[PDB]
Amino acid sequence: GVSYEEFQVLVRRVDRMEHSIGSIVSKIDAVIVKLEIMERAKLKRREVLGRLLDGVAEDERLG
Amino acid sequence: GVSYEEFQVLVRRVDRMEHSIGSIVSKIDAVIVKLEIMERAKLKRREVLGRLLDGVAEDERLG
Amino acid sequence: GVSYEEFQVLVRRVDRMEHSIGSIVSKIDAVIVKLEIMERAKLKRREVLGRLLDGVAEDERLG
């Protein structure tokens, strides 16, 4: 013996949970895409600075 | 024809899921606040080291 | 008055949500373990480069 109102209460909770899960998935996904934008930016930065240091080494010895 | 016990089983599953969603939201949020504490700390670190390098350049040329 | 079919519809939604929550938990957890693998790798890298710089300082003054 379960009434519609009892049932509807559970449906509304599930509706809000489904909306929270949508938001959470979007948030975790954005974290993951941002962490890779950061990782890519980092490797490039270390290479660019690496090339400047190659230049300091060459000038120190031959300049 | 749905019995209370059938229904109650679904309510208990939803209760545990709601608790998992609370924990997940707290976890994702902590990740995001920590990543910004890290990002801020990083920019400061690069600036502080940048100022020491400015000092090496000045001393190398005028010391 | 709630029919099994009405109820079953909510059970299937809850089943898919439970599967999404499992996936989300695995994803957030992997983010957290990866961020620590990265943090550990970083401290080691700064120490190793720190030791090379100690070497440049010593050679500059005594070489």
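What you see of chain C is 833-895, where the numbers are those given in Swiss-Prot.
Recorded method for this deposit: X-ray crystallography, 1.9 Å.
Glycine is no exception: its Cβ is also placed from the backbone N, Cα and C atoms.
The note that Swiss-Prot attaches to the published mutagenesis C:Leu842 to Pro is: Loss of protein solubility. Per Swiss-Prot, mutagenesis C:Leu842 to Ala is noted as: Abolishes oligomerization and interaction with PKD1; when associated with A-846; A-849; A-860; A-863 and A-867. Among the mutagenesis experiments that Swiss-Prot reports, C:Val846 to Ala is described with the note: Abolishes oligomerization and interaction with PKD1; when associated with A-842; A-849; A-860; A-863 and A-867. Here Swiss-Prot describes C:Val846 to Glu as a published mutagenesis experiment; the accompanying note says: Loss of protein solubility. Listed in Swiss-Prot is the mutagenesis experiment C:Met849 to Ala, annotated as follows: Abolishes oligomerization and interaction with PKD1; when associated with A-842; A-846; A-860; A-863 and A-867. Quoted from Swiss-Prot, the note attached to the mutagenesis of C:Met849 to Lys states: Loss of protein solubility. Experimental mutagenesis at this site is recorded by Swiss-Prot as C:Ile860 to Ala, annotated: Abolishes oligomerization and interaction with PKD1; when associated with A-842; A-846; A-849; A-863 and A-867. For the mutagenesis result C:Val863 to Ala, the note given in Swiss-Prot is Abolishes oligomerization and interaction with PKD1; when associated with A-842; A-846; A-849; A-860 and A-867. In Swiss-Prot, a published mutagenesis experiment is listed as C:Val863 to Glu, annotated Loss of protein solubility; when associated with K-849. According to Swiss-Prot, the experimentally introduced change C:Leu867 to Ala is described as follows: Abolishes oligomerization and interaction with PKD1; when associated with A-842; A-846; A-849; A-860 and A-863.
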Nearest to C:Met849 (mutagenesis position) in three-dimensional space, by Cα, is which of the mutagenesis positions C:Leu842, C:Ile860, C:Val863, C:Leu867?
-> C:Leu842
Take the Cβ of C:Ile860 (mutagenesis position) and count every other Cβ within 10 Å, whichever protein chain it belongs to.
-> 20
Which whole-number value in Å describes the distance between the Cα atoms of C:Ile860 (mutagenesis position) and C:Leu867 (mutagenesis position)?
-> 11
Cα separation, C:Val863 (mutagenesis position) to C:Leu842 (mutagenesis position) (Å, whole number) | 31
Where C:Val863 (mutagenesis position) and C:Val846 (mutagenesis position) are concerned, what is their Cα separation in Å, rounded?
-> 26
Using DSSP reduced to three states, classify C:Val863 (mutagenesis position) as helix, strand or coil.
-> helix
Determine, to the nearest whole angstrom, how far the Cα atom of C:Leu867 (mutagenesis position) is from the Cα atom of C:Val846 (mutagenesis position).
-> 31
Including all protein chains shown, what's the count of other C-beta atoms within 10 A of the C-beta of C:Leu867 (mutagenesis position)?
-> 16
For C:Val846 (mutagenesis position), write down the residues of its own chain that are at least 6 apart in sequence and whose Cβ falls under 8 Å from its Cβ; none is a fine answer.
-> none
